[PDB]
Amino acid sequence: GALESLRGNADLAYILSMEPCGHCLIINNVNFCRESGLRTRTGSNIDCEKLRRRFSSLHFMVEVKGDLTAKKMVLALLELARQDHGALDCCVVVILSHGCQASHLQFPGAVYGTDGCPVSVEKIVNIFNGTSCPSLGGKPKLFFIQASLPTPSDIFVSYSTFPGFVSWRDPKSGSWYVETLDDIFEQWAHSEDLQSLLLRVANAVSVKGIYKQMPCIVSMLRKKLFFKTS
Amino acid sequence: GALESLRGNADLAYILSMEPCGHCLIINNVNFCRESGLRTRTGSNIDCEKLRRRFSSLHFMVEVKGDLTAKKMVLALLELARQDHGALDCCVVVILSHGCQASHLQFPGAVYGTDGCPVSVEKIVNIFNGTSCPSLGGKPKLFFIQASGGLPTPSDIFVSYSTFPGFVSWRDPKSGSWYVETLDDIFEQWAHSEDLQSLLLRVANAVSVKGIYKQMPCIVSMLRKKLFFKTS
């Protein structure tokens, strides 16, 4: 009875009642220009599709964008924020690309464009601020990253691993993070909230191989997020 | 019981068997040099006292060090990391003082020393890394910062950076921090049955509802499990 009385408590949980839930934008970068020096990302496509599928399961509108340049990425993001989220309860943004640690004020890390030009996670998040995007005002804004005064609110960012470090793959079973995220979400998204799920993910992904991969979270959420399912 | 299971699941929750739970250092900068320009964080003595009884009640060997310089803070910290938390289950660091925002590579944030010189959160978190302190390896390492004004793989680190101005009594800048007061109350009511992350969400919501043209505590986590504090 408690679980149903919490999930329904609007002061402790973000009520995800609309159908569909919101937009989910997956940006998939695999092929990098020669000058950058970034190795082709084998398997990123199997990951992409797992996620596309998963968030669809979770009732989102998923659009994928493959191989985009720094300038095109920021253009998709501005486009997304430019939308009318009025009738939506949430918004998701996934970025499957190469990355690194970047100097920041609020949100760490940067992600590479197919052109090798970086984009700060921080710049990505803010594109979704209340001024530029009042439709998502007050609503949870999630950010999933598989890499290497408009006060920011309800911003959630998960990192395949603390920026600067290594994310371990396996072109066939998929990268640990995306695979584990898909699995755990499959298992529990119906009875468990976003932060609990990411705990299982982090813990799970933490027991593989020599080098330990360590999924991150940088949150400014006010309530627990329970994904809609079926 | 669902919660009962949750609490006792070693895979889903950092089990706290020992007693005490660990060390807790609260640095409390109240009086800053005049050149700093930074005002006297009065009322902070009330905040600090509330927090030391809170973490005390949470089973920690709390130690309070007030008015430290950027260097003495780094020293006070360096010390805590030289200890052998080996038999302990978790470590806590609370920092009350003025803070300044600055671009950084690893972690965001910085707190002001009594001298007026900044100490980046990056450096604070790093001081407790696996190497410099294996004693706390794999164990939960908590950092609560309340600062108005704003290959050692990182693991089991948790940083709560609040910058919520606002007193317990708005008419009196010396009544204490509304954030602290609010967090403390939240702990008094749910610690006995809600994990760290859940407690702080309650707090986050209370803050957002309290003020609007104000930010909200930013959390950064590398925890692998839930943390149910010891409460007797």
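Every residue number used here counts from 1 along the chain in the order it is shown.
This entry, so its header tells us, was determined using X-ray crystallography, 2.8 Å.
Including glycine, each Cβ sits where the backbone N, Cα and C put it.
Database features (Swiss-Prot):
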type     : residues                                  : note
MUTAGEN  : B:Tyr14 to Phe (Swiss-Prot position 153)  : Inhibits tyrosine phosphorylation. Reduces caspase-9 subunit p35 formation in response to genotoxic stress. Attenuates ABL1/c-Abl-mediated caspase-3 activation, DNA fragmentation and UV irradiation-induced apoptosis
ACT_SITE : B:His98                                   : active site
MUTAGEN  : B:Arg171 to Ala (Swiss-Prot position 355) : Abolished ADP-riboxanation by C.violaceum CopC
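Each of the recorded positions B:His98, B:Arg171 was scored by other CB atoms within 10 A of its CB, and the lowest score goes to B:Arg171. Cβ neighbour count for B:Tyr14 (mutagenesis position) (all protein chains, 10 Å cutoff from its Cβ): 19.
Rounded to the nearest whole angstrom, the C-alpha distance between B:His98 (active site) and B:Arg171 (mutagenesis position) is 20. Missing segment of 45 residues between B:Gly150 and B:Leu151: the endpoint Cα atoms are separated by 30 Å.
The distance from the Cα of B:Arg171 (mutagenesis position) to the Cα of B:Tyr14 (mutagenesis position) comes to 42 Å. Mapped onto three states, the DSSP output places B:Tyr14 (mutagenesis position) in coil.
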